[PDB]
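Visitor: Please see the structure below; I have some questions.
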Amino acid sequence: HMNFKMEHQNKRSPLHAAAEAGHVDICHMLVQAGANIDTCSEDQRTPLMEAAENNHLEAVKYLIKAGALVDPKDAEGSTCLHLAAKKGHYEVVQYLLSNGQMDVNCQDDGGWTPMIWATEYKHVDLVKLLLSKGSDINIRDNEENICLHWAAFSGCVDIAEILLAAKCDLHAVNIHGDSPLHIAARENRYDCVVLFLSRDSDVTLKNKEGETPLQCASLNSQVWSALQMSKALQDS
């Protein structure tokens, strides 16, 4: 059929559906027939984003090795790189990093980077990959949290361990004055408060509320019991 030439189209196109299904040929036919490889859906999404988020590697390569615009931002500031990471698609994130020449520290609207996203969904090897290829662990989301704070909030020690082995500040604090240990206590993440204590995290540090990590844990929690055993062994 015919593709009207448009300035800013705000309507989903067949390319999106094809992209989202990962059908490489239909994509080709459409592109070859005039389809704008970068059209935006009503919710501001590019076919590349559709193909990325749905783990369709070959269709991601095609769109890319065909002019696909790559730093389009979501309606909430996410790029295809965020989306693929958020879903933990290793290969897509890989290609988007190497052959796609994209920015690993791109931050969406909430301040989050792909690593904070892969941390939120506990995609270990994706955090490894993002580190191995340039992640700046000092990035601070809009509320002063650096990746470690969320590794803490989440509870995944393997991601928390990995971020520390990357020279990440164990005492960095967000807009509330909370440190990673403060968080790992409130959310009752035992294994985490243990790794943290094992790396000398100040149990006496108060936040902007006056609370210390020990004062943030719930009473008689596994975490409370650990944090106190600690404060006592410190006072001794």
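The count begins at 1 with the first shown residue.
In case you wondered, yes, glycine gets a Cβ from its N, Cα and C as well.
Got these off Swiss-Prot a minute ago, pasting:
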type	residues	note
MUTAGEN	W112 to A (Swiss-Prot position 874)	Abolishes binding to methylated RELA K310me1, histone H3K9me1 and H3K9me2
MUTAGEN	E120 to A (Swiss-Prot position 882)	Abolishes binding to methylated RELA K310me1, histone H3K9me1 and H3K9me2
MUTAGEN	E143 to A (Swiss-Prot position 905)	Abolishes binding to histone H3K9me
MUTAGEN	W150 to A (Swiss-Prot position 912)	Abolishes binding to methylated RELA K310me1, histone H3K9me1 and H3K9me2
Visitor: Can you tell me the CA-to-CA distance separating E120 (mutagenesis position) and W150 (mutagenesis position), as a whole number of Å?
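Guide: On Cα coordinates alone, these residues lie 7 Å apart.
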Visitor: List, in sequence order, the same-chain residues at least six positions removed whose CB sits under 8 Å from that of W150 (mutagenesis position)?
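Guide: Long-range Cβ contacts: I116, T119, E120.
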Visitor: Roughly how many angstrom lie between the C-alpha atoms of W112 (mutagenesis position) and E143 (mutagenesis position)?
Guide: 10
Visitor: Please state whether DSSP places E143 (mutagenesis position) in a helix, a strand or coil.
Guide: coil
Visitor: Tell me the Cβ contacts of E143 (mutagenesis position) under 8 Å, same chain only and six or more apart in sequence, or just say none.
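Guide: Once residues fewer than 6 apart are set aside, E143 (mutagenesis position) is near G111, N174, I175, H176.
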Visitor: Most Cβ neighbours within 10 Å: which of the mutagenesis positions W112, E120 is it?
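Guide: That would be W112, with the most Cβ atoms nearby.
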